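Comments concern the structure below.
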Amino acid sequence: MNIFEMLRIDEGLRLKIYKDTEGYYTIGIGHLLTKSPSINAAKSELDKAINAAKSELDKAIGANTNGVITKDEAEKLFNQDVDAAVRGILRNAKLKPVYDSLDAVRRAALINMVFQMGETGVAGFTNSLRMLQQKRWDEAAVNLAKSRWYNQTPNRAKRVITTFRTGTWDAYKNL
Ligand SMILES: [Cl-]
């Protein structure tokens, strides 16, 4: 197990644009494109939003994709996105010290969160980050679950939280 295999499990692999639970058009292995309008937002609004997502994808791939990519392309955006998550952690004054204090497995769990919620979002978990830095694993686990993140994607958050709790890959074994 490693950060790529871990995120591939949590994000899945879809070759056509889809909408995630937060309302973001997404594709590949968790590659976020743009926000979608209301399930009502006018007939025009919808087409606009979809074309805006297709435009973002074309820009990312460097080709006219029409909202569909190959597995190889999804893996390329994934390599870029994992790289970006790590880079985000290292340039952030709040996340870097926590990342540096963690072991490899727990580092992967932090990259997983940043990949899902972005640098700024994770850097805002001030109390959980402090508990992680203090190696108070069970306390950090309890605190991390008190979040919209956990409530919206509980099965995934539980695996990430268990990874911070144990410092092992047990939550991803047999998946
Ligand atoms: Cl991109």
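Along the chain as shown, residues are numbered 1 onward.
So this one's X-ray crystallography, 1.7 Å, going by the header.
Backbone N, Cα and C atoms are what each Cβ position is placed from, and that goes for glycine too.
Annotated features in Swiss-Prot:
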ACT_SITE  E11  active site, proton donor/acceptor
ACT_SITE  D20  active site, proton donor/acceptor
BINDING   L32, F115, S128, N143  substrate binding site
MUTAGEN   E11 to A, F, H, M or N  Complete loss of enzymatic activity
MUTAGEN   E11 to N  Loss of 84% of enzymatic activity
MUTAGEN   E11 to Q  Complete loss of activity
MUTAGEN   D20 to C  Nearly no effet on specific enzymatic activity
MUTAGEN   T26 to H  Facilitates transglycosylation more effectively than hydrolysis; covalently bound substrate
MUTAGEN   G30 to A  Almost complete loss of enzymatic activity
MUTAGEN   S128 to F (Swiss-Prot position 117)  10-fold decrease in enzymatic activity
MUTAGEN   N143 to I (Swiss-Prot position 132)  5-fold decrease in enzymatic activity
MUTAGEN   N143 to M or F (Swiss-Prot position 132)  2-fold decrease in enzymatic activity
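Structure coloured by features recorded in Swiss-Prot.
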residue: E11; record: mutagenesis position; contacts (Cβ under 8 Å, 6+ apart): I29, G30, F115
residue: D20; record: mutagenesis position; contacts (Cβ under 8 Å, 6+ apart): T26, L32
residue: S128; record: mutagenesis position; contacts (Cβ under 8 Å, 6+ apart): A140, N143, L144
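In three-state terms derived from DSSP, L32 (substrate binding site) belongs to an extended strand segment. Cβ neighbour count for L32 (substrate binding site) (all protein chains, 10 Å cutoff from its Cβ): 18. Of the listed mutagenesis positions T26, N143, the Cβ environment within 10 Å is emptiest of other Cβ atoms at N143. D20 (mutagenesis position) carries neither a helix nor a strand DSSP state and counts as coil.
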